[PDB]
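Working notes for the structure below.
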Amino acid sequence: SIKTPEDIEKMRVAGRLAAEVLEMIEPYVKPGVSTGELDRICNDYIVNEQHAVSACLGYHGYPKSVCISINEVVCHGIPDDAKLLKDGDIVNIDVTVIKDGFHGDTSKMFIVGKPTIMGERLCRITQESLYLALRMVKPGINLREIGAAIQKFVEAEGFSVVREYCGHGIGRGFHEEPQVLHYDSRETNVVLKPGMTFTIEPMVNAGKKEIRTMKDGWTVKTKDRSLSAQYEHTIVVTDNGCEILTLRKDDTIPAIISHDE
Ligand SMILES: CCCC[C@H](N)P(=O)(O)O
Ligand SMILES: [Mn+2]
Ligand SMILES: [Mn+2]
Ligand code: NA
């Protein structure tokens, strides 16, 4: 759908809160901490301080407040008090908050302790694939072109793109039309228009693109157990570009990307 200025302002607030959770949890992602603990810290912050609520909790039965995925886990990892972080781990924390009826969805990678060279490389390329997509967003561009650009870049840098999970429209609903694929698909044909709000959240594997879903029905892993990274931002298409609603202080791209001269 097409969001109104009123809707957009509310999404700015929800997006900002979601981003602030990631900025807050940052210093706690250390060797020795459990993902279950990281989840409690995030949830307490969201409920007690932001006076908001996690959109993940209860969604199709999801048991926790945030998704935390480690190394070969592609996405939707479930926080667990028994799972401790250790040196070298690459960790994605995916946050989705609901405030004033609107959603804000974002995630970023964190490397624990001493980084591994390929670990740093994978995360770097993944974030750049997101940035590349974001600098492309403007009315007139087709989602298929965006997905094609992401895939071309990722593959050009020696990695693979996960096909089964994608970005999505977002607003008063967690997942709304359209689907935002991170690769070139014949199924995709959507011309962007101002007012559309959606996410871009490429999942990149160091090895092959194939994945597998665990018995819990949530945890997704790379079929070859290679590392997988992901970054996500929620945006709104503007008259001549886009505006990132979940920008953080550490992002190396501005909130508003305009294509004017
Ligand atoms: C708890 C369900 C997972 C929802 C994730 N934020 P996404 O749909 O962006 O992977
Ligand atoms: Mn997400
Ligand atoms: Mn999402
Ligand atoms: Na991973």
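Using Swiss-Prot numbers, chain A covers 4-264, in order.
According to its header, the structure was obtained by X-ray crystallography, 1.8 Å.
Using the three backbone atoms N, Cα and C, a Cβ is placed for every residue, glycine included.
A mutagenesis experiment is reported in Swiss-Prot for this position, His79 to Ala, and the note states: Reduces activity 100000-fold for the Co(2+)-complexed enzyme, but only 2.6-fold for the Mn(2+)-complexed enzyme. Other Cβ atoms within 10 Å of the Cβ of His79 (mutagenesis position) number 20 in total over all chains. Look at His79 (mutagenesis position): DSSP puts it in coil.
According to Swiss-Prot, the feature substrate binding site maps to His79, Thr99, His178. Long-range neighbours of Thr99 (substrate binding site) (same chain, six or more residues apart, CB within less than 8 Å of its CB): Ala21, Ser57, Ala58, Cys59, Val69, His106, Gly107, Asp108, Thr109, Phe177.
Swiss-Prot lists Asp97 to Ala, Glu or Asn among its mutagenesis entries, and the accompanying note reads: Reduces activity 50- to 580-fold depending on the metal ion bound. Binds only one equivalent of the divalent metal cation with affinities identical to the wild-type enzyme. There are 22 other Cβ atoms within 10 Å of the Cβ belonging to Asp97 (mutagenesis position).
The divalent metal cation 1 binding site annotation in Swiss-Prot covers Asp97, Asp108, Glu235. Under DSSP, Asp108 (divalent metal cation 1 binding site) is assigned to a strand (E or B) in the three-state scheme.
The feature divalent metal cation 2 binding site is assigned by Swiss-Prot to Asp108, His171, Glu204, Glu235, with experimental evidence given as support. Here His171 (divalent metal cation 2 binding site) comes close to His178, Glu179, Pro181, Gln182, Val183, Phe201, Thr202: these same-chain residues lie at least six apart in sequence, with C-beta atoms under 8 angstroms from its C-beta. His171 (divalent metal cation 2 binding site) carries a strand DSSP state (E or B).
For the published mutagenesis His178 to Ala, Swiss-Prot gives the following note: Reduces activity 9000-fold for the Co(2+)-complexed enzyme. Binds only one equivalent of the divalent metal cation with affinities identical to the wild-type enzyme. DSSP assigns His178 (mutagenesis position) to coil in the three-state reduction, outside any helix or strand.
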Annotated recorded positions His79, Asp97, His171, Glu235, filtered by Cβ under 6 Å to ligand 2: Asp97, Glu235
Cβ distance under 8 Å to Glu204 (divalent metal cation 2 binding site), same chain, sequence separation 6 or more: which residues? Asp108, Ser110, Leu133, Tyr168, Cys169, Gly170, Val183, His185, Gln233, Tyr234, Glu235, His236
Close-lying recorded positions around ligand 3 among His79, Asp97, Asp108, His178, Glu204, where CB distance stays under 6 Å: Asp108, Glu204
May I ask for the distance between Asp97 (mutagenesis position) and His79 (mutagenesis position), taken between their Cα atoms and rounded to an integer number of Å? 8
